[PDB]
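Taking it in order: structure first as structure tokens, then the write-up.
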Amino acid sequence: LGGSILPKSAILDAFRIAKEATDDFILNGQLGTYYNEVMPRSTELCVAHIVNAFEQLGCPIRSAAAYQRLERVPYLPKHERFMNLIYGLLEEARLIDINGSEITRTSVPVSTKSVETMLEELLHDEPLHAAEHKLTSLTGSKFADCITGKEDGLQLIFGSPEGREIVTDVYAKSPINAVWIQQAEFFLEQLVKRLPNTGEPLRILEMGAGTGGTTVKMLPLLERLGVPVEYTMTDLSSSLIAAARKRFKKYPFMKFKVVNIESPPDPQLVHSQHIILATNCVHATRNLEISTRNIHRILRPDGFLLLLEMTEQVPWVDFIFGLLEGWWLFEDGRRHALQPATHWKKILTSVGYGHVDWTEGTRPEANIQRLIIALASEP
Ligand SMILES: Nc1ncnc2c1ncn2[C@@H]1O[C@H](CSCC[C@H](N)C(=O)O)[C@@H](O)[C@H]1O
């Protein structure tokens, strides 16, 4: 299996070009008001949903006087870490003061706008970011039921077609994700222009491909570039793969396979791939050292990992995904699944990657997610 030549300069020069355009991708992709104008509104909607759930669970937070002691709401033990984050959000919104175990009400009034009016206005005002706001209310309106076990967050999202459509749109269409996928397209296109042509394929493996939020852009891109390629789309979920096998049959350069990031690679995967793509999946594993070491062993020596990772917490993301067991699997010293790029570099370097870089910019959104590239060998 002779694969393409992949000079280090092609990677580093393409990444530098993409990196310097980060703020351009944020503006073009309609994310340039997200941190300062959209996120306070989605955070407000989360908080309102929380207040409603608390009232439903017997906490009179809406009517409580200043300094009133509030009892903790009921919830399943598995939600302890999440609910500490939830109470944190209420404190950041200045509705409560926390003092260790003691929760007390502030003088700040709860908003009088309903969550229905909040959503309606946000959907009308910010239609490009609709998907995550709809998802926020899908679980948010059932928040008391979820944290007590009467409903399950994973079932709510994926058990209905409406939820499945929203979450696909979140991963593919919402600027908060599409910006950096589009930037990865630019990186890869500039990369391929710098490759020798030997007739041999570029071998690309996507981990955690899930709903195909990245995949749906990569395949037309590789189709249009027309250089030999084998694209292996993988995920832990066999249903998501089976669906993708149908959806993406159009493309003849495709392989589809169930692959667990946490598993040691079978011999057939060892040193096989030029590029591993991984969008917001590696953080969901138990141990980042183990996962990134596994990924390293699947890379050819001339290859690299391209992470697309959320590097800063966003309240609506925690509010929704924090309901899911998959958000709390870390057991490697992290206190949250998501980590800043500096931590990712620490892990990546410690398991043998030779060069780590990431996107940055002056816009605040450039800190929310990053492309993080990690070369298997040191240049
Ligand atoms: N151990 C593991 N190995 C592989 N994929 C995993 C995994 N743990 C979680 N995942 C997958 O990682 C994805 C995280 S969702 C992030 C969005 C995703 N790339 C998309 O476009 O849909 C999900 O598809 C989930 O099934």
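Residue numbering for chain A follows Swiss-Prot, covering 1785-2163 in order.
Just so you know, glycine gets a Cβ as well, placed from its N, Cα and C.
Now, the feature entries from Swiss-Prot:
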{"type": "ACT_SITE", "residues": "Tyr1955", "note": "active site, for methyltransferase activity"}
{"type": "ACT_SITE", "residues": "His2067", "note": "active site, for methyltransferase activity"}
{"type": "ACT_SITE", "residues": "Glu2093", "note": "active site, for methyltransferase activity"}
{"type": "MUTAGEN", "residues": "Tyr1955 to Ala or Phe", "note": "Affects the production of tetra- and pentaketide chains"}
{"type": "MUTAGEN", "residues": "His2067 to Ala", "note": "Blocks the elongation of the polyketide backbone at the triketide step, matching the profile of the minimal PKS without the CMeT domain"}
{"type": "MUTAGEN", "residues": "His2067 to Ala", "note": "Leads to the accumulation of a major triketide product in addition to smaller amounts of two different other triketides identical by mass, but singly methylated at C-4 and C-2, respectively"}
Going by DSSP, give the three-state secondary structure for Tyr1955 (mutagenesis position). helix
May I ask which of the recorded positions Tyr1955, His2067, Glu2093 have a CB within less than 6 Å of any atom of ligand 1, listed in sequence order? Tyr1955
Starting from the Cβ of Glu2093 (active site, for methyltransferase activity), draw a 10 Å sphere and report how many other Cβ atoms land inside it. 22
Simplified DSSP label at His2067 (mutagenesis position) comes out helix
